[PDB]
Protein chains: 2
Amino acid sequence: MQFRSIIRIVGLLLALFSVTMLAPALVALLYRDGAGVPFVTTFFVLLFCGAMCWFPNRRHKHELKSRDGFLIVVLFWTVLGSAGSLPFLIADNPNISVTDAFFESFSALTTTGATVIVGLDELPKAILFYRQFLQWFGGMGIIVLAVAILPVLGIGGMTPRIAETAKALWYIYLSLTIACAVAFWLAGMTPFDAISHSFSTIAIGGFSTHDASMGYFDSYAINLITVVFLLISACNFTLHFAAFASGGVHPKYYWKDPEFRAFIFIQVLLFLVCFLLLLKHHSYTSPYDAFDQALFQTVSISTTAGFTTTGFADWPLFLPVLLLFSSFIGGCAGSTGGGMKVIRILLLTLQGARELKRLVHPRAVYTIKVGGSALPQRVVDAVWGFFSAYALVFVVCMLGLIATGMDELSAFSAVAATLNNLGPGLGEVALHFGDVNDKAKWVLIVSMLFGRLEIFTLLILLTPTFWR
Amino acid sequence: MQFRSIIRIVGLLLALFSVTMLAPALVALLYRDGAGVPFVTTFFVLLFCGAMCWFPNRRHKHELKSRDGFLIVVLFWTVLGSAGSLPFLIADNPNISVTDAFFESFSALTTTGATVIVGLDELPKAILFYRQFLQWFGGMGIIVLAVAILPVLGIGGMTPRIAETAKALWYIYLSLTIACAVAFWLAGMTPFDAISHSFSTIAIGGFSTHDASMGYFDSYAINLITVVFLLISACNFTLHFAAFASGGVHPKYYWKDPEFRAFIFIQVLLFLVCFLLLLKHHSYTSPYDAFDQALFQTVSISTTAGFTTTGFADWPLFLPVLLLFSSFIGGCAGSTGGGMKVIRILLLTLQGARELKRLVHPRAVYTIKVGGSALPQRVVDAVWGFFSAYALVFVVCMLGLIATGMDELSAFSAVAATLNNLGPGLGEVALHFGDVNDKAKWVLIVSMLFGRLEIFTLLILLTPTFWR
Ligand SMILES: [K+]
Ligand SMILES: [K+]
């Protein structure tokens, strides 16, 4: 099991985390205020803990088989998500509840995007920043996690070299959060509203400074930037490594990957169906606004990002509800997405197809292939075993949220907002957490843990056969 | 393709069906009234059609491969369900709409149990009978269909001998609808309310004479009979053939089958969780009533029967919603059930299990086995390919119902009531069809067609590769 060597990397992360608490405090000094003291408390609070899991240790046992790696990523999200709830807890200045602080933290970390703190428009910019930061960080926590996770769950798609992997990611990540934040600034976003939004935009997070997210400034120019960098960020960073470990070698590098392709078909089709139905029901008086809102939504909520510019005014009930299911897809694998990713669908619809044909030609031998042949005994089994589970989780979560207190259709929209790391409600406009049954807030946090770990990795902790 | 030889069995069925229209008319002569003339019109109306598909024919081409059988059972339910809407259409005495007549017919035939005609308490007993009959018939239509359907979709669980199969079923069927109807009569049900209820009870139908179904007479004695014959009927007739092709050879014949076992565990556990939560929230003042209602519900709605004695008074929101998901199981295979049957779950949870283990011991070779080993390349693929489809259907149906007009959570409860051939609503008490958006009534009819054909057999009609 090698518990020790684990607690050591926990102290490494705890400690490695504290060093972040400064960036927001740097802001409660620079920007106005003076009330970002709860970060400097947190900085010592956690800096201290870290080197107290790591000092009574110093024991690099490397790898340590399957049963360790699982336990690690669970802790990674488990712990650093709990820590995050400290500056909220402490800084009882934009004073929040405890479950609230936890929620607004885990949701911040997991690039989910679900808020319990309202009236954030006028807050301390050290606290406003901390919220966007955790998303930008968690955002990294995923891409490097979706490269050192393939050794386990993410198959069919080390110790001193996994490092020089992420190393590369940092750049793709950094290039984007700047390439964006600048483009956002030219849009006219205050520098702070350009760097705190370009944080939660690459991370498919969903957090905003403004209370009404991208309701923001009605600028088609901003809504055009976001939608672009969502599409980009929502598309698999190992394909970016391809376009940008060389330079102008980008072209067909993308159009050649089928998941990237499939994803593009889905985005065009989804927008089509959404944009056209905005015009059938005359939801806007200017077929331009139709274009604006339709295209933004089918992209932000499709990719499990979570940004919203509409209340869904005269929008046909259909469109949100359709958009609520969209979130079950969105985000190529190895992206910042979160629904059972693009391929898992792509595959699913192929593996299902094979099944109908296997009804007419029960002789012929088909083998599900993407460019060159999946593994119809093995990876095929993994996909539509994951699906089932995904649904089993969803059903238990909704059923536990319904017991917990809150109503039927809401539990529905809540788990759907959480499990796909989406953020908003989206059903029949009932979309606001925070003042939810408190027990329910926990069910919810434990729901977005499932969505981030793609179920198994954490589902397997309950197994009997994971314990020995 | 052999179209001809098909249209011939259609005329055989149409005609073979007309001969039934007399049984209800026999009642509009015996029982009071005099207004069961629309049955005798129907009797000639259809008797005529039948021998007009079958006379310009007489061409027994036998079997005719896969692509015919599929087309047949589709027509079976498609046509005989349309005919059924005739005595309703005609008998504009308990006068009904057209989509209403079709709905109240398809739902009657498919042992679904969803009604659009209200105030049926005081109606012509020829029409009241016809409703229960269609369920009793359709009830047969399923057991003989789940024995001459294994040659196609129902695998891993002919022409002059498939006959002497059903032959046997008729008896098991007949024994039960009498064994019951008598027990119901001693309960005190009027003879007619004993034979029209013992119709829709074996057929896991759900239809009642009384408007408030088994609200009926508050007798624990009736609620005790129904629950028994539901459990019995809800359990796989080829296991009955075992206990009763010999006699006292019943004993472990059941307890040895794993699906029968699995089903029993689910019934006890479900009732436990339901019965105990009725006492935690003090929903009844006499822990006896708790026992009564809890046990009835977790059986009628679990097995996709659909009978209800409660409105769900002080019942915790949780329990109905939990019961609404229950309907996705219920009914061993080769029963009168309708959820993706007991095994499909049983298997599903096993095939899922195998998947977690395949995360820890990626070397070891597991093979999902029930008594002696399913086919981890083949039947396993079929199960959780069916599941996915089941969910795909559900989602499209709910999304089409939501477009069609009706609201979000209702569409949810409607498709869930239709696809599992359940009958009632069950969500947050909003449970009444009939006066629903009319287009939606069709989406609903075409939803319970899917539930009865277990998806594929009709899903495959849309295929490209089914057409040549
Ligand atoms: K999000
Ligand atoms: K039923």
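Numbering, chain A: per Swiss-Prot, residues 1-157, 174-484 in sequence.
Going by what the header records, the deposited coordinates were determined by X-ray crystallography, 3.5 Å.
Keep in mind that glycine also has a Cβ here, set from the backbone N, Cα and C atoms.
Look at Swiss-Prot and you will find A:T111, A:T112, A:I220, A:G221, A:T320, A:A321, A:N437, A:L438 tagged as K(+) binding site. If you draw a 10 Å sphere around the CB of A:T111 (K(+) binding site), it holds 31 other CB atoms from the protein chains shown. In this structure, A:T111 (K(+) binding site) belongs to neither helix nor strand by DSSP; it is coil.
Counting every protein chain shown, the number of other Cβ atoms lying within 10 Å of the Cβ of A:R468 (mutagenesis position) is 26. Here the residue is the original one, while Swiss-Prot reports the published mutagenesis A:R468 to A with the comment Significant increase in the rate of potassium ion flux.
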Alpha-carbon spacing, A:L438 (K(+) binding site) to A:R468 (mutagenesis position), which is rounded to whole Å: 11
Å between C-alpha atoms of A:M174 and A:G157, the residues bounding 16 unmodelled positions: 17
Whole-number Å value for how far A:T111 (K(+) binding site) lies from A:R468 (mutagenesis position) (Cα to Cα): 9
Annotated recorded positions A:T320, A:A321, A:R468, filtered by Cβ under 6 Å to ligand 1: A:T320, A:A321
Other CB atoms, at most 10 A from the CB of A:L438 (K(+) binding site): 33
Residues satisfying Cβ distance under 8 Å from A:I220 (K(+) binding site), sequence separation of at least 6: A:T111, A:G139, A:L246, A:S249, A:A250, A:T319, A:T320, A:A321, A:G322, A:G347, A:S351, A:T352, A:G353, A:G354, A:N437
Spatial neighbours of A:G221 (K(+) binding site) that are distant in sequence (at least 6 apart) but have CB under 8 A: A:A108, A:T111, A:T112, A:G113, A:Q132, A:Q135, A:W136, A:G138, A:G139, A:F215, A:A321, A:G322, A:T352, A:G439
